[PDB]
Amino acid sequence: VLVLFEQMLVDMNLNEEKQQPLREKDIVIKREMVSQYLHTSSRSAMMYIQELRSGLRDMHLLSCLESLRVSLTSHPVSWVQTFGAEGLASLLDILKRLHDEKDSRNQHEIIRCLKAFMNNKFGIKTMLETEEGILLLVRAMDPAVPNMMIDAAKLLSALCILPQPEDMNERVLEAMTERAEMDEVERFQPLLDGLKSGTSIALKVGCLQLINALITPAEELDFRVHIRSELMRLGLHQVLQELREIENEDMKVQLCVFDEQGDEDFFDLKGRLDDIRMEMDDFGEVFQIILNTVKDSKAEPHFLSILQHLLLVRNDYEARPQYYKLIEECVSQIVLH
Amino acid sequence: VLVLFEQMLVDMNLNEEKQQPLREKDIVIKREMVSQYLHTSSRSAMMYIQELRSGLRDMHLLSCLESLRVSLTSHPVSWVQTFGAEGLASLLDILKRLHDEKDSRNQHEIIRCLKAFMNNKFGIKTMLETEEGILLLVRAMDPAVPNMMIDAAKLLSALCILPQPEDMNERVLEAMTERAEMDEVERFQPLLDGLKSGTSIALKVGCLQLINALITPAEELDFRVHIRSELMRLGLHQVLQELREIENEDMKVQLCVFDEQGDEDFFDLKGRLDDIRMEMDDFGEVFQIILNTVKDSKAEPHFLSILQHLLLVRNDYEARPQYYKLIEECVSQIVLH
Amino acid sequence: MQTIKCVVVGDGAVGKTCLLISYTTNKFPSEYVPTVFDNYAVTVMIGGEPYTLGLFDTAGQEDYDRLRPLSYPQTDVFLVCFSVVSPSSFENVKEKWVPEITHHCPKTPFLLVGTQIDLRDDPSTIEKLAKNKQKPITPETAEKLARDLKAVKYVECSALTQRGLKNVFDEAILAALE
Amino acid sequence: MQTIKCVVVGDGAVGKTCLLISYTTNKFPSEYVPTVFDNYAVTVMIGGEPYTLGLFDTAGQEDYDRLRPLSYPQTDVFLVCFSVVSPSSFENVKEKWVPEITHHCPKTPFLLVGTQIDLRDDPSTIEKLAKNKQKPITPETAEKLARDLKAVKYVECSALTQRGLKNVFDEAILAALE
Ligand SMILES: Nc1nc2c(ncn2[C@@H]2O[C@H](COP(=O)(O)OP(=O)(O)NP(=O)(O)O)[C@@H](O)[C@H]2O)c(=O)[nH]1
Ligand SMILES: Nc1nc2c(ncn2[C@@H]2O[C@H](COP(=O)(O)OP(=O)(O)NP(=O)(O)O)[C@@H](O)[C@H]2O)c(=O)[nH]1
Ligand SMILES: [Mg+2]
Ligand SMILES: [Mg+2]
């Protein structure tokens, strides 16, 4: 009698909170709802896959996509089920096609579809099972198309948060390396271009959110400092002064998460430096660590190059102590933010 | 007959070019000039020293200073002579008094006096012979008082250019260290605050001019890179992107001098790194240089600290090669701009 | 009971419920309670003849996106609402609302309804918008959007003062009767 | 020869020489040549009586700062010039020029003279200024500076059109005759 009501609620993608005022409506209203739920079960998912494979272009593609988005947003989760992997696949093929040919509205609309597709358990699962799903999301982070970036970013941020499949932040980062190494640009460059003054606050908030989401779930302090200093190198420190200014409640929460994490990481890494300074108090000690630990490693060529860079100043120079004191400050700010 | 004309021209502080149209005026005009030159030789310099020692304050000080400035600007260089060391001393004592008591107009006006005082040989000589002259000029570089800074900066810039006393750029820098170590701030901070967007273009132009003037006369490549990277550390690189934008003929000439010098210095220092990379191709070689050259030096504590900072990352970390590759890039940009 | 079925949609805090309460009860609820779905009913005399209007209030929240379409079957007229002091809601008339009702109910007419019209000249509201580089939607901007999205027409009201409120629903009946 | 001695000062390229050439010869020199010092002379009839005016042109350049004061002895009136389309020259009337003539000739009167007044409505000139966040000096701003610096009065002219040009010198005679 109320059994078909229980499934309706689940099929409308509502949590226990959002179900509550619906569970209180009297049997009379509940009975009319289930009927108009059974009636609403517009063209089918099959027709959309049909069209997505039918070579739509510009304006005609957009209409289709706008119409798919509504379906993915407004129909029961079960309709989304019918769309499923098959529909996601063809939806992702078009996204690729669009990248392979010099509308950003068509690109944006597929992401709007993706957003609706992923607001439910099934949607996220199916997206995670794709080979090219997360890369295509990363590639949609165009600072030239702010609204698409915000949408891509927000979805990407929700994936990093995911405990269920392990190391989702590493899966996102992986995808960001992949798009960087095809675009021939720095992997975190879009994130920083999004934070430039002139961009919208919503985009700024999105970028920091993703930055935070990449760093937060990381348990290893080396990982956190590693990506943070990769950020810092592309000038994050200075753009961060700018954002510390703008009076927005959403930006302040994201700066706050970032600063709290950078502080705790500073503390830990400073503790590591106090320890190294207690034990390895002279060159012999320090040289042994390099020979044991860095020499014959994959790290050898880079560490050697740092050493070499430190020796371009002449022995004669009357101010090398001072120079090296300045370099030390620079290296220090790089390693310890 | 024309003998008193020759001295008049010298007494009016005119170069050969600016004398030229005056030498062509017929004897009739020349004869009237020398007379009205002999007549113009207003209160004396002695009265000004009197007042400068008489404890003038606020508005009453300003009037006096405004009146001294006109004298120093409009009267023959010989009047400036009469003012001389004695007048400069009392003029510099007041500047100190003003620093020792929490008007920036009074400060600005003394610099305006100093500007007129120094547009002639005698003025520069006398200023150079002061113990506190150049420091007081450096201290007048307040980003809060843009016009005074421009005036101070420009005078300071002309001193660095001076070949006659050797190492004037080092004398200015010395003074900038002295004011930094009493103000408890970075020595180049005012120069950079002056380059912030929001400041006037004239101030921006002034700051780069001084920066250039400090670096240009330096013959030693280590000195040039030394102060340049001290600049870079305080964020010169990023503010330099900003100035590369603003369409001003005066800014473009100063950026141009800076860039041309930074390029030539890059070339040289890269040549030094290519050489180190040929000879010192492994750790043993490099360690010997450190033991011979850095160990037991004044440079030991700082170099050791850089080494230690490079060893905070764990041996275990699965991405240390990558991390060290990133640190290498950072160190590289610090050493080689 | 058969009625002229009129469904009301638009962003949250646009003023739909107030518009309905204010019109049908002549009272303005001070408290804000986000609506899931509610029914209202009114009788309007047109030339000495009773016309009966069934008013369906829907949720502005995205959380009930999948619930809303239950209000849509056999709709005779839609009111697509935006607040004239929220450019955000005005944009969603175009990106979200019109394409949503179009999808479920193609070729059933709709009115573009501007709400909270009393706050259009409120200096406190105007400055809040200006700090965000935004401004109120003028009637003439709204009329342009109406013609572009093929709405029947643009109407506007304040639920607080009731200015233009009766006209909204008189115009809704007319649109549904065509 | 005794005359009403009138000395003209102001920044370079403010239009002093042109103002003098234009007034005394009715011609406008097209070429610009920075002046060291030049003498001019005119006769003005006031109520059927000849009045003779000795006009001393001075250098606007800072390089002749120490030469200029040779023009100053026994001056009866100064004209302190600025271009209404150069806020820079307007400021130097206050920081440089008035304190300079005051110093050498205290209690000899002076007029504030606005020049190049034909370019005040030139759009090309206005936009060039606006790009620098600057604007022309309005007559009312100039009149305020005149009262503050204790000038006799503010007069303005274009040397190119000769608009207001005769008045400058009629007013200079009057100031010198008081
Ligand atoms: N000044 C003014 N405020 C109004 C007007 N109409 C509504 N409001 C204010 O807008 C707020 C939200 O109104 P409400 O009708 O509940 O919005 P809603 O569109 O139903 N929201 P939801 O879709 O989430 O239920 C209330 O706090 C109310 O005071 C109006 O005409 N003028
Ligand atoms: N449009 C316009 N241009 C003018 C006017 N008066 C002068 N100019 C222009 O301004 C320029 C400089 O004029 P000039 O009289 O030589 O200036 P100055 O003040 O004597 N300069 P200096 O002190 O260095 O001799 C000339 O190119 C001239 O064409 C005017 O009334 N209108
Ligand atoms: Mg409501
Ligand atoms: Mg001239």
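In case you wondered, yes, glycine gets a Cβ from its N, Cα and C as well.
If you check Swiss-Prot, you get these features:
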type: BINDING; residues: D:10-17, D:57-61, D:115-118; note: GTP binding site
type: MUTAGEN; residues: D:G12 to V; note: No effect on filopodia formation
type: MUTAGEN; residues: D:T17 to N; note: Constitutively inactivated. Abolishes interaction with PARD6 and DOCK11. Inhibits filopodia formation
type: MUTAGEN; residues: D:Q61 to L; note: Constitutively activated. Enhances interaction with DOCK11
Position of peak Cβ density within 10 Å, selected from the recorded positions D:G12, D:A13, D:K16, D:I117: D:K16
All-chain count of other Cβ atoms within 10 Å of D:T58 (GTP binding site): 23
Cβ-Cβ neighbours of D:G10 (GTP binding site) (radius 10 Å): 26
D:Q61 (mutagenesis position), number of other Cβ atoms within 10 Å: 16
CB contacts for D:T17 (mutagenesis position) [other CB atoms within 10 A, all chains]: 21
Entries of D:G10, D:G12, D:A13, D:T58, D:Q61, D:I117 (recorded positions) sitting next to ligand 4, with Cβ under 6 Å as the cut-off: none
Inter-residue C-alpha distance, D:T17 (mutagenesis position) and D:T58 (GTP binding site) (nearest angstrom): 8
Those recorded positions in D:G10, D:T58, D:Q61, D:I117 whose CB falls under 6 A of ligand 3, listed in sequence order: none
Recorded positions near ligand 2 among D:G12, D:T17, D:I117 (Cβ under 6 Å): D:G12, D:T17
Rounded Cα separation (Å) that holds between D:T58 (GTP binding site) and D:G12 (mutagenesis position): 10
Closest of D:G10, D:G12, D:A13, D:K16 to D:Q61 (mutagenesis position), Cα positions, recorded positions only: D:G12
